[PDB]
Amino acid sequence: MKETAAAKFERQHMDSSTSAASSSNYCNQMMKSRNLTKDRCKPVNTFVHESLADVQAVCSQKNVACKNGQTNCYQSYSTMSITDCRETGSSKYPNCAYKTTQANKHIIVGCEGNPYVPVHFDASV
Ligand SMILES: O=c1ccn([C@@H]2O[C@H](CO)[C@@H](OP(=O)(O)O)[C@H]2O)c(=O)[nH]1
C-alpha cells in the first residue's frame, strides 16, 4: 500500500466521527490508534472535528505565512471544533500520556497537490 501526504494529514489530524473529544481518555486512545507515538512521544497534536470537505476547503481561504516562513499556509475563516492532545508531566515513552483539551479556533494548514488539500497542521489561532 501507499500513504500520501494528504492521507497522513487525515490520519494525524482529522476526526470527523465526533463533534468534540468523546472522553477524557480520547487523546491517549487516538495518539496510539493513529500511530503517532511509535518511536517517541509527540508533545502536542491537534485533531479537527469537522467534515473532511470543510477542512480541505481551507486551502482556498486565507493565505498566511507558516511559522517556518513558508507561504503555502492557509488559515480558516471558520472557527473549528478541535482537540489538543498534550503530554502530561508524567508522560514517559513508551508509556505516553496526554491531557485532552477541547477548543474552538481557526486552523492554519499547509496545502499541496491536485486536489489542493492539507498536508501539514501548522497552528490553531
Ligand atoms: O497546534 C499545533 C502545533 C503543532 N502540531 C504538530 O506538532 C508537530 C510539530 O510542530 C507537527 O507535527 P508534524 O511534524 O508531523 O507535521 C505539527 O503538525 C499540532 O498538531 N498542533
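One-based numbering along the chain as shown.
Header lists the method as X-ray crystallography, 1.4 Å.
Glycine too: its Cβ is placed from the backbone N, Cα and C atoms.
Taken from Swiss-Prot, the feature substrate binding site covers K8, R11, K42, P43, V44, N45, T46, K67, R86. Annotation for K42 (substrate binding site): spatial neighbours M31, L36, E87, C96, criterion Cβ-Cβ under 8 Å with sequence separation of six or more.
Secondary structure at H13 (mutagenesis position), as computed by DSSP, is helix. According to Swiss-Prot, the mutagenesis experiment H13 to A (Swiss-Prot position 38) carries the following note: Loss of activity.
Among the features that Swiss-Prot reports, active site, proton acceptor is placed at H13. Around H13 (mutagenesis position), taking its Cβ as the centre, 20 other Cβ atoms fall within 10 Å, counting all chains.
For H120 (mutagenesis position), the same-chain residues 6+ apart in sequence whose C-beta sits under 8 angstroms from its C-beta are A5, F9, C66, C73, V109, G110. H120 (mutagenesis position) carries a strand DSSP state (E or B). Record note (Swiss-Prot) on the mutagenesis of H120 to A (Swiss-Prot position 145): Loss of activity.
Annotated active site, proton donor per Swiss-Prot: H120, in sequence order.
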Coarse DSSP state, helix versus strand versus coil, of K8 (substrate binding site)
helix
Any idea what the Cα distance is from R86 (substrate binding site) over to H13 (mutagenesis position), rounded to a whole Å?
14
Please give me the CB contact count at 10 A for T46 (substrate binding site), counting all chains in the structure.
20
Calculate the distance in Å between the alpha carbons (Cα) of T46 (substrate binding site) and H13 (mutagenesis position), and round it to a whole number.
6
If you count Cβ atoms within 10 Å of the Cβ of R86 (substrate binding site), leaving out that atom itself, what do you get?
16
